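Take a look at the structure set out below.
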Number of protein chains: 2
Amino acid sequence: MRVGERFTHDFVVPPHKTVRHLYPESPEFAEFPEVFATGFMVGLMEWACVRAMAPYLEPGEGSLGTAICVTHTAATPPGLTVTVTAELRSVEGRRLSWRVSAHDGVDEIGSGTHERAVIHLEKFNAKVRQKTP
Amino acid sequence: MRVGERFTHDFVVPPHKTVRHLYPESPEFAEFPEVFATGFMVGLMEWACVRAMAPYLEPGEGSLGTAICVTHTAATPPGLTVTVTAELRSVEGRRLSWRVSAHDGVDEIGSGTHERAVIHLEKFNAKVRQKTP
């Protein structure tokens, strides 16, 4: 995969991706404005990068997000379409860095960077099960 | 509200806070490992800060996350307790900046900064309506 390549991905925001839906178990978020949650915008940014990566993984491999650095600069109600642009900045071993950017058809809603690590799934899964209570 | 003020928030990770649960609409996340998603980790760090700032907000005020910049350095299967620490690093009028970190009892899982803005809830909510389809 080539540094500089861009992938864009569109998502109509449903009613259930507001801050109250991220944590339905939180009383403290229960009365928040009905806007797209930062944690859901982050997942939508990961989703874009994972889709861009998928052609380049060997069977048995996947990836996990290892860092996120983004701003969230305008609020998005349900119904608008959020487009995420993921651009490859670098590949160093199993580490990929992305520039990630999102716009709701009205405003830029956020941007910054995201890093992912390529993992061997069977091995990672067996390791992480050994910390399971 | 006081700079260097610290809040701890403990949360037992349930099975439904994996990558697959953040976006059940996504075929691409369907076979990810069953570990605590970044977007849910972001959410939990935001929840810690909203709890800490609550006793300082005036009636009719709330807040929104305006930036998240964190690493995610180890994985967490359901069942472990994630403890988030939120330490206020600056307040300048409406803008609060927190140093956030989380550990799952076994590993430090993540570290960085979270910014939030105090909003006038009626006035903000009116602004969301003028862009609601």
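Note that chain B carries Swiss-Prot numbering, so the residues on display, from first to last, are 5-137.
Just so it is clear, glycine is given a Cβ too, placed from its N, Cα and C backbone atoms.
Pulled from Swiss-Prot:
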type     : residues                                                                                   : note
MUTAGEN  : B:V23 to A                                                                                 : Reduced activity
MUTAGEN  : B:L26 to A                                                                                 : Reduced activity
MUTAGEN  : B:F33 to A                                                                                 : Reduced activity
BINDING  : B:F40, B:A41, B:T42, B:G43, B:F44, B:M45, B:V46, B:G47, B:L48, B:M49, B:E50, B:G69, B:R120 : substrate binding site
MUTAGEN  : B:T42 to C or S                                                                            : Enhancement of acetyl-CoA binding, but reduced activity toward fluoroacetyl-CoA
ACT_SITE : B:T42                                                                                      : active site
MUTAGEN  : B:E50 to A or Q                                                                            : Reduced activity and affinity
ACT_SITE : B:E50                                                                                      : active site
ACT_SITE : B:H76                                                                                      : active site
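Structure coloured by features recorded in Swiss-Prot.
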{"residue": "B:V23", "record": "mutagenesis position", "DSSP class": "helix"}
{"residue": "B:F33", "record": "mutagenesis position", "DSSP class": "helix"}
{"residue": "B:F40", "record": "substrate binding site", "DSSP class": "strand"}
{"residue": "B:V46", "record": "substrate binding site", "DSSP class": "helix"}
{"residue": "B:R120", "record": "substrate binding site", "DSSP class": "strand"}
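Proximity to chain A, taken as a Cβ less than 8 Å from one of its Cβ atoms, holds for B:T42 among the recorded positions B:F40, B:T42, B:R120. Least packed by the Cβ count within 10 Å, out of the recorded positions B:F33, B:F40, B:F44, is B:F33. When the CA atoms are compared, the recorded positions lying within 10 A of B:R120 (substrate binding site) are B:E50, out of the candidates B:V23, B:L26, B:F33, B:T42, B:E50, B:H76.
Within 10 Å of B:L26 (mutagenesis position), as judged by C-alpha distances, the recorded positions found are B:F33; the full candidate list was B:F33, B:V46, B:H76. Cα-Cα distances to B:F44 (substrate binding site) place B:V23 within 10 Å, out of the recorded positions B:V23, B:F33, B:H76. The shortest Cα-Cα distance between B:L48 (substrate binding site) and any of the recorded positions B:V23, B:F33, B:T42, B:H76 is the one to B:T42. Between the two most distant C-alpha atoms of the annotated substrate binders (B:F40, B:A41, B:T42, B:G43, B:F44, B:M45, B:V46, B:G47, B:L48, B:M49, B:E50, B:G69, B:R120) there are 23 Å. Residue pair B:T42 (mutagenesis position) / B:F33 (mutagenesis position) shows a Cα separation of 13 Å. Listed in sequence order, the mutagenesis positions near B:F40 (substrate binding site) (C-alpha within 10 Å of its C-alpha) are B:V23, out of B:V23, B:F33, B:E50. Among the recorded positions B:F33, B:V46, B:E50, B:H76, the ones whose Cα sits within 10 Å of the Cα of B:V23 (mutagenesis position) are B:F33. Distance between Cα atoms for B:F33 (mutagenesis position) and B:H76 (active site): 18 Å, as a whole number.
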